[PDB]
Amino acid sequence: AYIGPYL
Amino acid sequence: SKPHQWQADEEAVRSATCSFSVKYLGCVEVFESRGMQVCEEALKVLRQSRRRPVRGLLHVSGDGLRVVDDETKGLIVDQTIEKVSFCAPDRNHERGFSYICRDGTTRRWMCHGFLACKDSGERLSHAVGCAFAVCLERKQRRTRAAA
């Protein structure tokens, strides 16, 4: 996705 | 809504001062609160349970999501965005999302769920999606190798 679901 | 108002909100978060309507379901108990697979199921729990959804607006300001109803006028998720476990949109299959907080001040791994009011992945998704941007604007997040 962006930051949440990854970073 | 294309270059006009969307350009504003996209910057609001940058300066920490945005917001968008929504029906924040509530909160549930979990054994993770640190992932995405838990959010997909967590939201489902918010329904099966008795976590009636609010009818107000999410106070997003690139610092901490402070969802508040438009009836009781009370803060539901009074947590910092930098401290919270962050959010993770279900699967953008129907404009669904869900936050998560590792205990902190919510007892334990408390999973959260909130379905966008307008429902169009263009109010909370991109709004809060950037809310964290201000937190780790330089992608300080340590998930990959990096260099």
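Just so you know, the numbers here start at 1 and follow the chain as drawn.
This entry, so its header tells us, was determined using solution NMR.
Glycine is no exception: its Cβ is also placed from the backbone N, Cα and C atoms.
Swiss-Prot lists B:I81 to A (Swiss-Prot position 144) among its mutagenesis entries, and the accompanying note reads: Loss of binding affinity to Nak and drop in binding to single helical peptide. Counting every protein chain shown, the Cβ of B:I81 (mutagenesis position) has 22 other Cβ atoms within 10 Å. In this structure, B:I81 (mutagenesis position) belongs to neither helix nor strand by DSSP; it is coil.
Recorded in Swiss-Prot as a mutagenesis result, B:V84 to A (Swiss-Prot position 147) carries the remark: Loss of binding affinity to Nak and drop in binding to single helical peptide. Counting only same-chain residues at least 6 apart in sequence, those with a Cβ under 8 Å from the Cβ of B:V84 (mutagenesis position) are B:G64, B:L65, B:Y99, B:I100, B:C101, B:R102, B:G104.
Secondary structure from DSSP puts B:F86 (mutagenesis position) in coil. Taking a C-beta cut-off of under 8 Å and a sequence gap of six or more, B:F86 (mutagenesis position) has these contacts in its own chain: B:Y99, B:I100, B:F132. For the mutagenesis experiment B:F86 to V (Swiss-Prot position 149), the note given by Swiss-Prot reads: Loss of binding affinity to Nak and single helical peptide.
As a published mutagenesis entry, B:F132 to V (Swiss-Prot position 195) appears in Swiss-Prot alongside the note: Loss of binding affinity to Nak and single helical peptide. The Cβ of B:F132 (mutagenesis position) has 23 neighbouring Cβ atoms from other residues within 10 Å, across all protein chains displayed.
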Mapped onto three states, the DSSP assignment of B:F132 (mutagenesis position) reads coil
